[PDB]
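As structure tokens, the structure follows; a few thoughts come after it.
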Amino acid sequence: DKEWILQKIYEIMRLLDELXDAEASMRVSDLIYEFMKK
Amino acid sequence: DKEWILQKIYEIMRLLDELXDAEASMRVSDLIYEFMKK
Amino acid sequence: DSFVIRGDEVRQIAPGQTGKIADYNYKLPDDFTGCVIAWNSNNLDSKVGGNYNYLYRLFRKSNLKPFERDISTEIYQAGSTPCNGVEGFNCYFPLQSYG
């Protein structure tokens, strides 16, 4: 399906906890949960 | 649902811009312009 | 049972309450009428610069069974791609780095 988007937002989580603002990574995590359940 | 997804990543862009990194912001903007077409 | 759960997700502990941060590595079955207390642990258990101490597999093939708790080095999969650490489109090692 959206495997491109999934890979990209996982990359975003990677870089985002490689940032310092460790919090939006987890938001994107629940977003991926939302994708998988839908 | 679909609009919830598009607006949660709308907010992804918003928040990342609220963080500050031209590069990742460009990447996720590419992401949203990609997804909305898909 | 004791475990780590972040602040604005505390409420998610409920019978039949799935989730992402509250489900992929923990789950209570229905029919437990009891109490749970959450609270700040930062006065002693926190540190500036990323508390590199917690972890939970952010990906799994389904939810958990009643009070199920099983360790797994297994990667998540969309296809059947054998990956042992290399980040592909579906290799997906579920390591969520709580720092």
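Residues displayed in chain C correspond, in order, to Swiss-Prot positions 398-496.
The header says electron microscopy, 4.5 Å.
Every residue gets a Cβ built from N, Cα and C, even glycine.
One natural variant catalogued in Swiss-Prot, C:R408 to S, is accompanied by this note: In strain: Omicron/BA.2, Omicron/BA.2.12.1, Omicron/BA.2.75, Omicron/BA.4, Omicron/BA.5, Omicron/BQ.1.1, Omicron/XBB.1.5, Omicron/EG.5.1. Swiss-Prot documents C:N440 to K as a naturally occurring variant and attaches the note In strain: Omicron/BA.1, Omicron/BA.2, Omicron/BA.2.12.1, Omicron/BA.2.75, Omicron/BA.4, Omicron/BA.5, Omicron/BQ.1.1, Omicron/XBB.1.5, Omicron/EG.5.1. For the natural variant C:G446 to S, the note given by Swiss-Prot reads: In strain: Omicron/BA.1, Omicron/BA.2.75, Omicron/XBB.1.5, Omicron/EG.5.1. A natural variant is reported in Swiss-Prot for this position, C:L452 to Q, and the note states: In strain: Omicron/BA.2.12.1. A natural variant is reported in Swiss-Prot for this position, C:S477 to N, and the note states: In strain: 20A.EU2, Iota/B.1.526, Omicron/BA.1, Omicron/BA.2, Omicron/BA.2.12.1, Omicron/BA.2.75, Omicron/BA.4, Omicron/BA.5, Omicron/BQ.1.1, Omicron/XBB.1.5, Omicron/EG.5.1. For the published mutagenesis C:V483 to A, Swiss-Prot gives the following note: Increased resistance to neutralizing antibodies. One natural variant catalogued in Swiss-Prot, C:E484 to A, is accompanied by this note: In strain: Omicron/BA.1, Omicron/BA.2, Omicron/BA.2.12.1, Omicron/BA.2.75, Omicron/BA.4, Omicron/BA.5, Omicron/BQ.1.1, Omicron/XBB.1.5, Omicron/EG.5.1. For the naturally occurring variant C:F486 to V, Swiss-Prot gives the following note: In strain: Omicron/BA.4, Omicron/BA.5, Omicron/BQ.1.1. According to Swiss-Prot, the mutagenesis experiment C:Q493 to Y carries the annotation: Reduced host ACE2-binding affinity in vitro. Quoted from Swiss-Prot, the note attached to the mutagenesis of C:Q493 to N states: Reduced host ACE2-binding affinity in vitro.
Proximity to C:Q493 (mutagenesis position), defined by a C-alpha to C-alpha distance within 10 angstroms, is shown by the following variant positions from C:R408, C:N440, C:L452, C:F486: C:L452. The C-beta environment of C:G446 (variant position), restricted to residues of the same chain at least 6 apart in sequence and closer than 8 Å, consists of C:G496. In this structure, C:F486 (variant position) belongs to neither helix nor strand by DSSP; it is coil. A distance below 8 A between C-beta atoms marks C:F486, C:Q493 as the recorded positions from C:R408, C:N440, C:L452, C:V483, C:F486, C:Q493 lying next to chain A.
Of the recorded positions C:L452, C:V483, C:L452 has the largest number of other Cβ atoms within 10 Å of its own Cβ. Sequence-distant neighbours of C:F486 (variant position) (same chain, six or more apart, CB under 8 Å from its CB) are C:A475, listed in sequence order. Residue pair C:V483 (mutagenesis position) / C:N440 (variant position) shows a Cα separation of 38 Å.
If you take the Cα of C:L452 (variant position) and the Cα of C:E484 (variant position), they are about 18 angstrom apart, rounded to a whole number. C:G446 (variant position) falls outside any helix or strand according to DSSP and counts as coil.
The number of other Cβ atoms within 10 Å of the Cβ belonging to C:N440 (variant position), over all protein chains shown, comes to 6.
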